[PDB]
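Below is one structure, written out as structure tokens; the observations come after it.
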Amino acid sequence: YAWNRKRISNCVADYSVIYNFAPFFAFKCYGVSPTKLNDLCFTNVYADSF
Amino acid sequence: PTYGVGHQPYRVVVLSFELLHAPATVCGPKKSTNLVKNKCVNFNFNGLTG
Amino acid sequence: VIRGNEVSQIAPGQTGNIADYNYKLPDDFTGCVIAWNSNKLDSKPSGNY
């Protein structure tokens, strides 16, 4: 009910180090494949944690 | 043994097959039936049904 | 043997880090992959290296 939103911008995102931080199983995504997150790039990245 | 759940040791045995027009050697367990001629009959020549 | 985050990694039409060097499946093929849990089957008291 009080989830914290952290805005991530103006940096270089390497998504290969996410697997070494949390012991999850599947990188479940809807619009972008997890193996193609590095060649192309976006405007802003937001993180919601609950 | 005290590691996280996201990188537990697993095991894989692959049983990949292939579909070729090569002379087939490995099949399933079946039975052979003698030839018939000039008759409308269903056939099972090496798995090629019709 | 494989790691935990590798059952979905080894697939036709998939990339990553394992599929580049260790084991790569062709995109169009028949047959498949059998996987399970072998955490206690690969747990020495000092670990596996």
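Quick note: numbers on chain B are straight from Swiss-Prot, i.e. 499-548, in order.
The way this entry was determined, per its header, is electron microscopy, 3.1 Å.
For all residues, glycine too, the Cβ spot is worked out from N, Cα and C.
Recorded in Swiss-Prot as a mutagenesis result, B:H519 to P carries the remark: Increased resistance to human covalescent sera neutralization. The natural variant B:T547 to K is recorded by Swiss-Prot, whose note states: In strain: Omicron/BA.1.
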Cα distance (Å, whole number) from B:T547 (variant position) to B:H519 (mutagenesis position): 15
Which of B:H519, B:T547, the listed recorded positions, has fewest other Cβ atoms within 10 Å: B:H519
Coarse DSSP state, helix versus strand versus coil, of B:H519 (mutagenesis position): coil
